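Here the structure comes first, spelled out in structure tokens, and everything after it is commentary.
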Amino acid sequence: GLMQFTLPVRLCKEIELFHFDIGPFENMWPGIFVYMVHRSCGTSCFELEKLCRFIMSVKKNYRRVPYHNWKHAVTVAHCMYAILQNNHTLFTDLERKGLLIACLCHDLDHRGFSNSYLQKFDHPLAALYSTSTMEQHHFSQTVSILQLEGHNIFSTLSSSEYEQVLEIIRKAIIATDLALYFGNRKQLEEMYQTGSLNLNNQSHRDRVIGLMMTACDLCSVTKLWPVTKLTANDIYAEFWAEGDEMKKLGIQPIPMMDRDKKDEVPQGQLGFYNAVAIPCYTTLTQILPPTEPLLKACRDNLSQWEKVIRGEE
Ligand SMILES: CCCc1nc(C)c2c(NS(C)(=O)=O)nc3ccc(OC)nc3n12
Ligand SMILES: [Mg+2]
Ligand SMILES: [Zn+2]
């Protein structure tokens, strides 16, 4: 219980910042996650033997895909750690515990393909889960790993608390379905602006936690320009593979996913920043003012993508 993780000084300091990059050393990422748990939650939240064994089972069930991989999992967990640390009195003990685990597990066993591709392929998961297909699978894989012998990091919780935390994780992971994001943010926008938003209302908390999950999940748009620019190559590599597989089914993919139309990437990016990312961090900043650095960094990067379109770089 007196065993803390420490990081080297540059990491110890930079990890507190929203725009932190977890680096290219895979073997430090589990330590980075435990560090964040111990500062965000407490050193008693989880039994270290169980946490370490949960983390390495989760890692093992991320696939070697260009973007939706173990590095994404830990990156999205760090963004949630930054939001929680900057807003530390707004969230319960259970929410701090649940949300970091939810972010680490939110893309478990992702294959690099969208819910639409699974559906057009007629993948078995699409018959099992008619909506939020991959996201119901991610939650399912989470529960699977929790029920492995020695992996139940929630074993010290009461019956009620256990059921609450699994319900926090389920809604948190389902909210990473971008199809649900548009309506969720619209409702929050309305609630904030008419003054009706109330964080003691569980259905309002749910929506706000949903928006936090979207903000963490898209946090690659909030990094320093060189990180954001290079992450775009990994995202587009999955898009083009999915476009290829669409063509193999006899379906012309949208232009964003067609590797024969790579000149129309910079404009595909702009639409995504204006329709999804900017509104997401704007509404989030309105509800959680300390999350403003995410909105500012997102705007800085939109400005960098506009430059790329003009041929200024
Ligand atoms: C994986 C789909 C969701 C997603 N997450 C991120 C971080 C991005 C992103 N960022 S970047 C680093 O600037 O390329 N660009 C995207 C462009 C289009 C798009 O259409 C769905 N999604 C994008 N996206
Ligand atoms: Mg996902
Ligand atoms: Zn994700």
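Just so it is clear, chain A uses Swiss-Prot numbers, and the residues here are 724-1036, in order.
Even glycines carry a Cβ here, placed using N, Cα and C.
Per Swiss-Prot, the feature 3',5'-cyclic GMP binding site maps to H791, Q992. Residues or ranges marked as active site, proton donor in Swiss-Prot: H791. The divalent metal cation 1 binding site feature in Swiss-Prot is assigned to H795, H829, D830, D940. Listed in Swiss-Prot as a mutagenesis experiment, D830 to N is described as follows: Reduces activity 1000-fold. According to Swiss-Prot, the experimentally introduced change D830 to A is described as follows: Loss of activity and of zinc binding. According to Swiss-Prot, the divalent metal cation 2 binding site annotation covers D830, on the basis of experimental evidence.
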I'd like to know which of the recorded positions listed (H791, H795, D830, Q992) lie near ligand 1, counting only a CB under 6 Å away.
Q992
DSSP on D830 (mutagenesis position), three-state: which is it?
coil
Could you state the CA-to-CA distance between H791 (3',5'-cyclic GMP binding site) and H829 (divalent metal cation 1 binding site) to the nearest Å?
10
In the three-state DSSP scheme, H791 (3',5'-cyclic GMP binding site) belongs to coil
From the Cα of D940 (divalent metal cation 1 binding site) across to the Cα of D830 (mutagenesis position), what is the distance in angstrom?
10
Do you know offhand how many angstrom separate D940 (divalent metal cation 1 binding site) and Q992 (3',5'-cyclic GMP binding site) by C-alpha?
16
Going through the recorded positions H795, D830, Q992 in sequence order, which have a CB under 6 Å from an atom of ligand 2?
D830
Using the recorded divalent metal cation 1 site (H795, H829, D830, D940) as reference, state which further residues of the same chain have their Cβ within 8 Å of the centre of those residues' Cβ atoms, listed in sequence order.
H791, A796, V799, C826, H833, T899, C939
When you measure from the Cβ of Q992 (3',5'-cyclic GMP binding site), which residues in the chain that are at least 6 apart have a Cβ under 8 Å away?
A955, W1028, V1031
Once near-sequence residues are set aside, which residues in the chain of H795 (divalent metal cation 1 binding site), 6 or more away, have Cβ atoms under 8 Å from its Cβ?
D830, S943
Reduced DSSP assignment, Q992 (3',5'-cyclic GMP binding site)
helix
Mind telling me which of the recorded positions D830, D940 has the densest Cβ neighbourhood, counting other Cβ atoms within 10 Å?
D830
